[PDB]
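J.: I have a structure I would like to understand better, so I am pasting it below and will then ask my questions one at a time.
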Amino acid sequence: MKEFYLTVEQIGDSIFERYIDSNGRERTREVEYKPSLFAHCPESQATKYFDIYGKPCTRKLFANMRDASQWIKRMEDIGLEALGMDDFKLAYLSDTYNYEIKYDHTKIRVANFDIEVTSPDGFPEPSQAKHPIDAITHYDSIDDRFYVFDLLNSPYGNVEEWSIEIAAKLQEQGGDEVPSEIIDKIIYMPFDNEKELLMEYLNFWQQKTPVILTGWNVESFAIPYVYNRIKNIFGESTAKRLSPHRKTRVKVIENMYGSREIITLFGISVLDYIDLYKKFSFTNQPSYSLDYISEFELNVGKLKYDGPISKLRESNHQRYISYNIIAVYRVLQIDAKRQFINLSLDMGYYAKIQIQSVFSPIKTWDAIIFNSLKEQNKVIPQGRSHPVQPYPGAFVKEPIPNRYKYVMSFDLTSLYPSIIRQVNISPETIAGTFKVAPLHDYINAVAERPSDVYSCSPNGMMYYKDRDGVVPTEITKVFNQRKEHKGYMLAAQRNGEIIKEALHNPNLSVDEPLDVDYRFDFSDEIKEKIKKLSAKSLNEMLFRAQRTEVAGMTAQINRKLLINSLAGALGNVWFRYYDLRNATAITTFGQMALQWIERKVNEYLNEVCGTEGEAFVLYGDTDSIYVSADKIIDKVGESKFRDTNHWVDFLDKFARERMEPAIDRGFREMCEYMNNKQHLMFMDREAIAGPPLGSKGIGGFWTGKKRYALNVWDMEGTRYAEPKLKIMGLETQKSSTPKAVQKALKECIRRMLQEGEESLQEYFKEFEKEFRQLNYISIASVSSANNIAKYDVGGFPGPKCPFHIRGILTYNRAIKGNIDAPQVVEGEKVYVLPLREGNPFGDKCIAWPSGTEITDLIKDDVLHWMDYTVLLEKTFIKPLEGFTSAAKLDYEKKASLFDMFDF
DNA sequence: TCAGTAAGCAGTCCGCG
DNA sequence: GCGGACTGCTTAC
Ligand SMILES: Nc1ncnc2c1ncn2[C@H]1C[C@H](O)[C@@H](COP(=O)(O)OP(=O)(O)OP(=O)(O)O)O1
Ligand SMILES: [Ca+2]
Ligand SMILES: [Ca+2]
Ligand SMILES: [Ca+2]
Ligand SMILES: [Ca+2]
């Protein structure tokens, strides 16, 4: 086995490293690492070290890390650049692991845990930790066991032991339905007192010390509560045993409107799953309670209990413990699906960083670039202080609001990273500047050619063409990884549609799902066998195909995220390679490329149609264009097509054989015009959109920038079994829109696009009539809630108070005194409902924590005073009016001359 | 919410004879 | 009532 690190820390003049040795065993060492840094030197001094600009450097070896940091300070005092990696543990990792790391996850101890704390006087604050810890469940990935630490005796109640037999039973048997697959993996340990529980947990922790520590809200709650509770009972030295190096630090996390404290456990990598989910899932959720997310991700029923959580242990300890175990398992199920831990390990080891730094693309890229340059004996520049400055971004075309029947879209592959590679944009490849003409002059190819020597961007920057910069070199490696995983994702998607087709004709037989790799397109043999399978086997295969697609999606989208964040990092003042000349070089080239190709596509289609000045490109955003295909369809005539799939095939062929070669020609010319290093502007067909053949559907519509809906038959080569709505920007896509309203608006859109005006009017009329029956949660609006304190004036709204904040203040007056009542947390999300005039709450709206039922203290009065009319007009009718006006249809039947006859 | 720009809509405040 | 200046929040890239 090749060795690999687990964790690394700097403590004073020592590096503390946990690692897997050449034998597969976990080991720990303390190393008195001697760091090197660099200063510029005369050319007359012989050296093998050069900075990124080719200037010679001398290496300075320090006796210890504190000497190195002190030298940095003195160099600042003098006014001279101190070069090299100033994060010494990253230098250590680079020296110790000077090869591509291959890690073995089975050797990495991944721990996920959850704690329960009974509290009669509200939320148990981790900084205080004044209440006993009465349950801990800790899952260990190496043992594959759930360790349950259960407190039987508390000042808040003495209880009986948890029963595994009752836990295993159906909820309908009075059981807790702990999944059968984990029952045999539970190791249950009851305790007669809290001191005993905590002492044993720490000894356990010592034996099975987590490398990766995760769970749900562990960084903000579980870890600081456990640390502070042990501190309060035993003293700080005992609490520090949670760190394998016995070092901890209270870290203050600053935000815009306040701050919070977490505990840094040296020698542990905390990856809170809530944070992994928020950053890598590409969702925005109305609520981030584990119950809400588990329902969303896994389609598992809410964990139900009677009464408040503060009385659960006393009333039903059996269920209390079971639900603590289930909560731990749910995080493992989410990870089995989403694979964010796998993602973190992959990226972490690739970059050679602490695993927890995967949350920071700046730290990630700093390490990738440093390791890359080190291999060439090159020396990285010092980080400098820069003032924050705004800079321009992408171009977005103003569309003419309208219905659009037939649409084909085209999109540039990994645009910003492709621009970096094409132009050769890097700190060390800057060659100079040229005199800029207005952007429209480059778009229309009338400006003089920027350079005959260097590779250019329309912002005025020129770059060397003789060799690739380190940024293009390293961004390419990650792009190639992304491409591989996207390939797997798309194959699983295509395979999924094959199964969906086969499910139209399932066989009446008893059989098994096929043993296949869903990352690769199904062969003819697999397809034949699929056509003979039962619905039960097909559905299992569909589930597996969809799980493979999700795994591919995680892997690809987050590598895309990483490479796009490098382009972004060039515009962040804390990045070592911050440079607005390079950041703007990317964004400005992107603006040009889009408007250039818009002109080229318009010119090409006007030619094939024999017209002049006709606008075929109806819309574009950053790197995509949407092309009206109405004229193309009309050139053969709708009557000539056998079915929907026939015109879809026809447009697919037109895009691939006619438009893409024309687009490629346009970009090759643009590359030559800018004298770029390498043509990498690859714009491929994305969506084919239109109404069902022979229907009154409108196909698609735009209301304005970033606001449109399309009925899509084929997306990136995936031919759907059923048409899919592609809706961007509209209220159906916003987490702030009520759940039931999202659903109804989506059905309104489906009907508009697929069925037409009459169908739309039929559905609107019904929804307007029945909506008052919808559950209050399903019709509540959602909002994040920041700066609640600023707008609180004696419990009443101050000047310019936001509507959702007003609702919170209303709530806070209505629950006044009740220390048990759920408190709205600053920066979290709330449900919001409008209230009718003259209500007992004394205001026009009320808000409460999202993902929860409103407290029974005030639930009946809210339901009685809920303003359904205002709710309907604001969340449903107003957006729908927006859609229908843009698409030139009516949601209510207009009166005609036929209303004058028989009955 | 510790960890790039563009741009939409809700709502406040208040003008607009 | 609509719209402009503004805050707040949320998407699309
Ligand atoms: N989350 C983001 N952070 C920073 N920049 C972004 C982000 N999303 C998009 N961009 C910028 C960089 C992208 O290259 C550009 C176009 O976005 P988009 O078309 O969604 O992805 P892409 O072109 O990078 O990859 P794809 O190959 O999937 O189309 O907009
Ligand atoms: Ca398990
Ligand atoms: Ca793209
Ligand atoms: Ca069949
Ligand atoms: Ca795009």
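Quick check of the header: X-ray crystallography, 2.0 Å.
Quick reminder: no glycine exception, Cβ is built from N, Cα and C everywhere.
Copying in the features that Swiss-Prot gives for the protein in this structure:
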type	residues	note
BINDING	A:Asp411, A:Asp623	Mg(2+) 3 binding site
BINDING	A:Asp411, A:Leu412, A:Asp623	Mg(2+) 4 binding site
BINDING	A:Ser414, A:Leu415, A:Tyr416, A:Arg482, A:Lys560	substrate binding site
MUTAGEN	A:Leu415 to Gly or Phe	Increased misinsertion, increased mismatch extension and inefficient proofreading
MUTAGEN	A:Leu415 to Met	No effect on base selectivity
MUTAGEN	A:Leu415 to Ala or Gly	Decreases base selectivity by several hundred fold
MUTAGEN	A:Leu561 to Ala	No effect on the ability to recognize damaged DNA. Increase in probability of nucleotide incorporation
MUTAGEN	A:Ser565 to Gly	Increased incorporation efficiency of correct dNMPs; when associated with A-567
MUTAGEN	A:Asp621 to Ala	Drastic decrease in the efficiency of incorporation of dGMP
MUTAGEN	A:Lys706 to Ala	Almost complete loss of polymerase activity
MUTAGEN	A:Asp714 to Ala	Complete loss of viral replication
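Quick one: where do these features end up spatially?
T.: Sequence-distant neighbours of A:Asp623 (Mg(2+) 3 binding site) (same chain, six or more apart, CB under 8 Å from its CB) are A:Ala394, A:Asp411, A:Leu412, A:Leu415, A:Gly590, A:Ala593, A:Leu594, A:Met683, listed in sequence order.
A:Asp411 (Mg(2+) 3 binding site): 19 other CB atoms within 10 A of its CB, across all protein chains.
Secondary structure at A:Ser414 (substrate binding site), as computed by DSSP, is coil.
The local packing around A:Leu415 (mutagenesis position), expressed as other Cβ atoms within 10 Å of its Cβ over all shown chains, amounts to 24.
Under DSSP, A:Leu561 (mutagenesis position) is assigned to a helix (H, G or I) in the three-state scheme. Residues near A:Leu561 (mutagenesis position) in space but far in sequence (CB under 8 A, at least 6 apart, same chain), listed by position: A:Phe280, A:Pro361.
Around A:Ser565 (mutagenesis position), taking its Cβ as the centre, 17 other Cβ atoms fall within 10 Å, counting all chains.
Mapped onto three states, the DSSP output places A:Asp621 (mutagenesis position) in strand.
For A:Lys706 (mutagenesis position), applying a Cβ distance below 8 Å and a minimum sequence separation of six or more within one chain yields A:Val396, A:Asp621, A:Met728, A:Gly729. According to DSSP, A:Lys706 (mutagenesis position) is assigned to coil rather than to any helix or strand.
DSSP assigns A:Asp714 (mutagenesis position) to a strand. There are 22 other CB atoms within 10 A of the CB of A:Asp714 (mutagenesis position), with all protein chains counted.
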J.: Among all the protein chains here, how many other CB atoms are within 10 A of the CB of A:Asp621 (mutagenesis position)?
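T.: Counting Cβ neighbours of A:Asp621 (mutagenesis position) within 10 Å gives 19.
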J.: Hey, how far is A:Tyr416 (substrate binding site) from A:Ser565 (mutagenesis position), Cα to Cα, in Å?
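T.: So the Cα of A:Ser565 (mutagenesis position) lies 10 Å away from that of A:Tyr416 (substrate binding site).
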J.: Restricting the comparison to the recorded positions A:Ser414, A:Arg482, A:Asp714, which residue's C-alpha is spatially nearest the C-alpha of A:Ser565 (mutagenesis position)?
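T.: Result for A:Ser565 (mutagenesis position): the nearest of the recorded positions is A:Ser414.
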J.: Let me know how many other Cβ atoms fall within 10 Å of the Cβ of A:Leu412 (Mg(2+) 4 binding site).
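T.: I count 23 other Cβ atoms within 10 Å of it.
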J.: What's the CA to CA span in angstrom from A:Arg482 (substrate binding site) over to A:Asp714 (mutagenesis position)?
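T.: The separation of the Cα atoms works out to 22 Å.
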J.: So if I draw a 10 Å sphere around the Cβ of A:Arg482 (substrate binding site), how many other Cβ atoms end up inside it?
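T.: Within a 10 Å radius of the Cβ of A:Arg482 (substrate binding site) lie 22 other Cβ atoms.
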J.: Test of understanding: give the count of other CB atoms lying within 10 angstroms of the CB of A:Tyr416 (substrate binding site).
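T.: Around A:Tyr416 (substrate binding site), other Cβ atoms within 10 Å: 25.
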J.: Please give me the CB contact count at 10 A for A:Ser414 (substrate binding site), counting all chains in the structure.
T.: 22
J.: In Å, rounded, how far does the Cα of A:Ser414 (substrate binding site) sit from the Cα of A:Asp714 (mutagenesis position)?
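T.: Cα to Cα, A:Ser414 (substrate binding site) and A:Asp714 (mutagenesis position) are separated by 20 Å.
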J.: Compare all C-alpha positions of A:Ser414, A:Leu415, A:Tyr416, A:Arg482, A:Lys560, the record's substrate binders, and send over the largest distance in angstrom.
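T.: Taking every pair of listed residues, the largest Cα separation comes to 14 Å.
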J.: List every residue in the same chain as A:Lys560 (substrate binding site), at least 6 positions away in sequence, whose Cβ is under 8 Å from its Cβ.
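T.: Looking at Cβ-Cβ distances below 8 Å from A:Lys560 (substrate binding site), excluding near sequence neighbours, one finds A:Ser414, A:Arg482.
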